[PDB]
Amino acid sequence: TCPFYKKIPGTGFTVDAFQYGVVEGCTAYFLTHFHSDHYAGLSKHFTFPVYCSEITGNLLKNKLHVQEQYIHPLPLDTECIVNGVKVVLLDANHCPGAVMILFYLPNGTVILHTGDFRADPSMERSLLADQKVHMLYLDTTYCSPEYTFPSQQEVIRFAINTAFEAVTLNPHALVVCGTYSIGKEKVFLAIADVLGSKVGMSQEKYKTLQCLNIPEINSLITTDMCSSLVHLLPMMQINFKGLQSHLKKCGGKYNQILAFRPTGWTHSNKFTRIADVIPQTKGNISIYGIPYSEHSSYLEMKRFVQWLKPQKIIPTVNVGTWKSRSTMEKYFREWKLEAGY
Ligand code: NI
């Protein structure tokens, strides 16, 4: 049945709740972003109103064939009325089209639902600064102090410098990048930009990217693999056997692969600086795991919550075990005592 942390009190609304069938009493289904653990259940046969960003609505129509008459895209940073209730969509700094949702309840309660987000100080200057938030539905993916990672900018600098040096040393090396969903586009686009290449990919993945309003995308991506020296493959194929096989398909154009796997976190982070990252190598194939995150680190999350000062926090991630839930509640109390709210 639908969990309570997916339901907005005082309304008929749910958030990211498409896999429960007809949720009783639900008049509007919101979708924060196009990731499968959130959209699971949507299809051309869905006949209730879906509220989302423009980019998410393009993906619903083109990838899932949801019918246009049930897609209700909203502009960002704009007060809108849904079934009698004021709402605002804010940029979540997650994947393309991902939003946080502000709900202004008729009784005066204000609720923020972060969806999935990577907290940033730029959020402290959005419409959130203009009123108090009483209840926070919080993406707690990395809510423990061991989760540190570098800025996205530092990670992309490392990837660009590594790829440029490799291909300049060996003009017959191929660069491969893994993907399994939208997000993390800067990884492969930045590497293709420094090399003077388009990114080559499957027709299905090209279609997905063309839904994203990214400026000058026709100039950076292609379905012609022969003309590209940066290739995008499914994340599952980013291993030595999968890469050896890909190299066979390129017909002797290339004699070396440099591959990137942009994981979230991996325990090399508690010790290793970004400068100190090394690949796994076998023969003429090297694989780099780089810590490119589209979720808050522990400290980013803590800063956001201590700025916002909510009266009540409702975690939405890691809620399935008692030790995880109790641990998170202990951090929330610490943050509140330190900051004085
Ligand atoms: Ni997500």
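Residue numbering for chain A follows Swiss-Prot, covering 700-1040 in order.
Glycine is no exception: its Cβ is also placed from the backbone N, Cα and C atoms.
Here the residue is the original one, while Swiss-Prot reports the published mutagenesis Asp838 to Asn with the comment Impaired nuclear focus formation, reduced interaction with PIAS and increased sensitivity to cisplatin. Classification of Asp838 (mutagenesis position) by DSSP places it in coil, neither helical nor stranded. Sequence-distant neighbours of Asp838 (mutagenesis position) (same chain, six or more apart, CB under 8 Å from its CB) are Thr813, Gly814, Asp815, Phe816, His994, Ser995, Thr1015, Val1016, listed in sequence order.
For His994 (mutagenesis position), other Cβ atoms within 10 Å of its Cβ number 22. In Swiss-Prot, a published mutagenesis experiment is listed as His994 to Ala, annotated Impaired nuclear focus formation, reduced interaction with PIAS and increased sensitivity to cisplatin.
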